[PDB]
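A.B. asks: Handing you a structure now.
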Amino acid sequence: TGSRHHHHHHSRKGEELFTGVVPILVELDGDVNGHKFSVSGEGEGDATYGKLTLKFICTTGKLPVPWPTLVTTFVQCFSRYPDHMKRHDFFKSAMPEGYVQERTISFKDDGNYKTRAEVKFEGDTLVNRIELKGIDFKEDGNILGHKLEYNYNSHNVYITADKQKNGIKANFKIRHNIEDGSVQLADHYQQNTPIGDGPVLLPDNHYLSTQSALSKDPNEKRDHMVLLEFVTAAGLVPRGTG
């Protein structure tokens, strides 16, 4: 462990839904400092390799916030869990019913995003639908000001069980590089709970190694973001807990 103890597992099946390439659909509805907007994203995910590719488009015009600050909001069920960690994959165990993912992302010396999302299967598509609300932002800050570089760093997201809610918790800091050479910080507080009633896997302490790369699509007139990612679970000693 390290911040939470696991309450045993005993519930596999959703696991089987991720053996092949699975189509992803992302839908976000947001309001930041009164600035309403919407975003749609589509792509593929292959948990077998912890790989996912997604393209996002702000369908309401110009994105009110920097594309990078929305990366974490825009499907950890696609992480690659090694064989010796299969009994610790909460995200896949909750499928197809899925799970609710809630976060509070606080930007140092600035506003904060508040997000609630439902990730589940609809047909053969893994869907992440989100409602985002941000407040107390500085209309001149780095967010509403678009002073962040169009890039992303690698991060480690630590996961701990939350037996009290039959789900998991996660806390981590995202480091966004500012054009001005500095770095904007974003504190993430995450909470995931299953949507269904079936049994789910509560994990022992471990983390997700996340690697991301952002790009643009020249043949795209709309404000967008192309995302490539590799996610693999780690930090767990074979045949054990903690």
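Start at 1 and count along the chain as shown; that gives each residue its number.
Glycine residues also receive a Cβ, built from the backbone N, Cα and C atoms like all the rest.
Not my notes, these are from Swiss-Prot:
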{"type": "MUTAGEN", "residues": "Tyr152 to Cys (Swiss-Prot position 145)", "note": "In mut1.9; shifts fluorescence lifetime from 3.03 to 2.74 ns"}
{"type": "MUTAGEN", "residues": "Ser154 to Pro (Swiss-Prot position 147)", "note": "Increases fluorescence at warmer temperatures such as 37 degrees Celsius"}
{"type": "MUTAGEN", "residues": "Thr210 to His, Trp or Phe (Swiss-Prot position 203)", "note": "Results in significantly red-shifted excitation and emission maxima"}
{"type": "MUTAGEN", "residues": "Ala213 to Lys (Swiss-Prot position 206)", "note": "Abolishes the tendency to dimerize and leads to monomeric fluorescent proteins"}
{"type": "MUTAGEN", "residues": "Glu229 to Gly (Swiss-Prot position 222)", "note": "Suppresses the 399 nm excitation peak, leaving only the longer wavelength peak at 475 nm"}
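Where in this structure would I find these features, and how exposed are they?
C.D. replies: Same-chain residues at least 6 positions away in sequence with a Cβ under 8 Å from that of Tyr152 (mutagenesis position) are, in sequence order, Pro68, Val71, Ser212, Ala213, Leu214.
DSSP assigns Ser154 (mutagenesis position) to coil, not to a helix or a strand. Sequence-distant neighbours of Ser154 (mutagenesis position) (same chain, six or more apart, CB under 8 Å from its CB) are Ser209, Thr210, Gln211, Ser212, listed in sequence order.
Using a 10 Å radius centred on the Cβ of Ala213 (mutagenesis position) and all shown protein chains, the other Cβ atoms total 13.
Sequence-distant contacts of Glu229 (mutagenesis position), defined as residues of its own chain at least six apart whose C-beta falls under 8 angstroms from its C-beta, comprise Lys51, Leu52, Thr53, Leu54, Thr210, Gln211, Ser212, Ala213.
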A.B. asks: Measure the Cβ-based neighbour count of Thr210 (mutagenesis position), defined as the other Cβ atoms within 10 Å of its Cβ.
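C.D. replies: Cβ-Cβ neighbours of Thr210 (mutagenesis position) within 10 Å number 21.
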